[PDB]
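Undergrad: My questions will all concern the structure given below.
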Amino acid sequence: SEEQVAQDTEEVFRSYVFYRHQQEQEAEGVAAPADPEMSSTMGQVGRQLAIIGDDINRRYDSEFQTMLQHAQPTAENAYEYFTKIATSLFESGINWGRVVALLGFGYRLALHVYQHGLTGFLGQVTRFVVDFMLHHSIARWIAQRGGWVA
Amino acid sequence: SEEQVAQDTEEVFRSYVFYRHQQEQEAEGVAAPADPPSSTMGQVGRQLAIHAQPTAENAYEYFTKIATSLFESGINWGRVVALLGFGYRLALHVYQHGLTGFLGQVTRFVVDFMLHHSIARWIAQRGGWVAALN
Amino acid sequence: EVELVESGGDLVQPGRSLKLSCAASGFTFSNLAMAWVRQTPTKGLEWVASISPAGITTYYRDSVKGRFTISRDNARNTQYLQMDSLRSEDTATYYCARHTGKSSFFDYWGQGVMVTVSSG
Amino acid sequence: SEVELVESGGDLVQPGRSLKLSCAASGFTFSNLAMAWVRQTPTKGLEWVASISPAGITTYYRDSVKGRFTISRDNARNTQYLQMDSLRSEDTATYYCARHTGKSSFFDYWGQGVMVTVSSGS
Amino acid sequence: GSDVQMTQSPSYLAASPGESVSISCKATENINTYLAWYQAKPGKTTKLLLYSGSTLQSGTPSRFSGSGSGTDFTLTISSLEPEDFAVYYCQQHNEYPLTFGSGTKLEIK
Amino acid sequence: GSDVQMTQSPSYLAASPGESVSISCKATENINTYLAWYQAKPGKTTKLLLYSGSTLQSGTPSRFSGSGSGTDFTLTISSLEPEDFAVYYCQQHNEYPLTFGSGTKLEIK
């Protein structure tokens, strides 16, 4: 439902910005001594999306191979199938890559505003995300595909 | 100029797919036993293969405008690199399932699409390919 | 349809020789590095040796350096392990392994060949 | 406020004896960053001795001190330690306290240095 | 200067279908995140489960998951299936010589 | 299974304010781009100049610059200021054990 995806964002986004924060302070070289590492459905969605970042093409590159594996392009109908995909990178629309990029924008929103802001800005950013997603048909677009579990 | 970006893509793309392949089969870890391009556009293919400081009392106007800009039609540097990566997946995955090596006929397909949809001119208006590493 | 089969095992006295052989199919043999791993009755699992795709570069473990020799005939889709001057510490089940790509973990394995070293 | 590391455990010691160094820290949350010990040898340059996890569960040692030196920490007292057992005529150096920047293996701030001399006489 | 030695724990484990379970693999020296996991069955051939600590190998079910820092690694089977009863070995691919573990045998409870 | 050894060069340098000067730090084995530079003064505490070959640490002046491929690295002070007179150590953070350099002294001529 459109209403269900709206509230599932609260856990998906918080689980996204948390794991996005754990990797932005990863090592640069060999890692210092670290303690041993010794989680709902929407909580794990934030983790799977937590990788990538600016290299959203790594999702597109993987989505290329899987799309080249789905329709299995040939050389007979290639030029029609080729220009259609190439145009899909610049056309207006909503794909899974652009949605994750929206989450990453919320990470840069919650993070970069905490530094230069009067308060800790975690709760006020999920508000910015839910309002924007619900309006610009993103919540409906995600809901019609089954939900965040995708 | 639009003339500069049109042909420079041939060197940028050919160097892009080479370095893109050199990292997809690298030594994720220690390498197994193994047996025993310096131009401006030649290095650009490698660099891609691997501000306003917002405030508080007027933030919401600047935020919703940017968030919508992720889905609108347009050209940014990310989509251009993504277009290059599609040519890599094109040249590679079609070489596997194709009768011949399709590098020369694919660079034509990439340049034609950039030239048509005003992408090559968009890159030229930013200075050229040398404008991506900023 | 990748499959690896080793064959050169036997029971041998210490200090003698024995040559292992691993046959491969289901991929281009002359493009991937091959390796030998053995399962010791006591000393767990040990990587023994690896060889480059063309055979120019070979890696050996310290305990087998000088005695074991890894080789391959890409024309014959076969790799070998020449074990000279065998010791009571070399008796184990020797497995054939294929490097995944240019990495040092292994896609597919052999079925296993038995080598037993004993003074009678 | 400002970060500071202070060592104290220096002394003159006989070969084969023991000696425990101690580094006091302030200016940051001690229980969040990995600490390390580095020594400056009169001949063998600069040597990383040991590093310890933020909670102290995981410890890294260099080969020449493995088995003899022990790195420890007391997050309650904002202090890390270096227990040097079975000292050698090669362990004599100036031992510095160092803090890993984050989860990386280079060091934000350093200590001033403590002198450890292993010698019987002359 | 010495060889990294992998210590697997526990040695023998008995679980039932549906349960969750984890296996620990410790390294003497740092191996970064380069640890592979193998699945060894009595009849069939050994299969590559994970590599680089957390990257699933093509064909490995999603119920397998690996986490590991530098010297402390964990293999995790989420929703245990009857086919998932075998012996598991961890191997570091961070330096030569390559080193495996003693092994962990997973029997039916 | 040997240790990486950093060779700093030259060991002693004599310059004056305004001159340019560079320090080389070579590694026996590959260290990728993970080389750090430290600034050691007699009175004050040691300061972190660079890490990862070229990334300046927060507070390092822009006249400092580091270049390095895989086994050949260079630190470069452009317009030498009196505060830039100290002893410089390079340290690789690409593998354990961590290894420093002999040191490079930048004296006043």
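All residue numbers given for chain B refer to Swiss-Prot; the residues shown span 23-58, 67-80, 99-182 in order.
Heads up, header says this was done by X-ray crystallography, 3.1 Å.
Here the Cβ of each residue, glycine as well, is placed from N, Cα and C on the backbone.
Pulled these from Swiss-Prot:
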- B:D160, B:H164: Zn(2+) binding site (BINDING)
- B:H164 to A: Strongly reduced zinc binding and homodimerization (MUTAGEN)
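Surface or core, plus neighbours and distances: that's what I need for these features.
TA: Other Cβ atoms within 10 Å of the Cβ of B:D160 (Zn(2+) binding site), summed over all protein chains shown, number 15.
Look at B:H164 (mutagenesis position): DSSP puts it in a helix. Sequence-distant contacts of B:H164 (mutagenesis position), defined as residues of its own chain at least six apart whose C-beta falls under 8 angstroms from its C-beta, are absent.
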Undergrad: Report, as a whole number of Å, the distance between the Cα atoms of B:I80 and B:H99, which flank a stretch of 18 unmodelled residues in this deposited structure.
TA: 23
Undergrad: Quick one, can you pull the C-alpha distance from B:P58 to B:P67 in angstrom, nearest whole number? The 8 residues in between aren't in the model.
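TA: Cα-Cα distance across the unmodelled segment: 20 Å.
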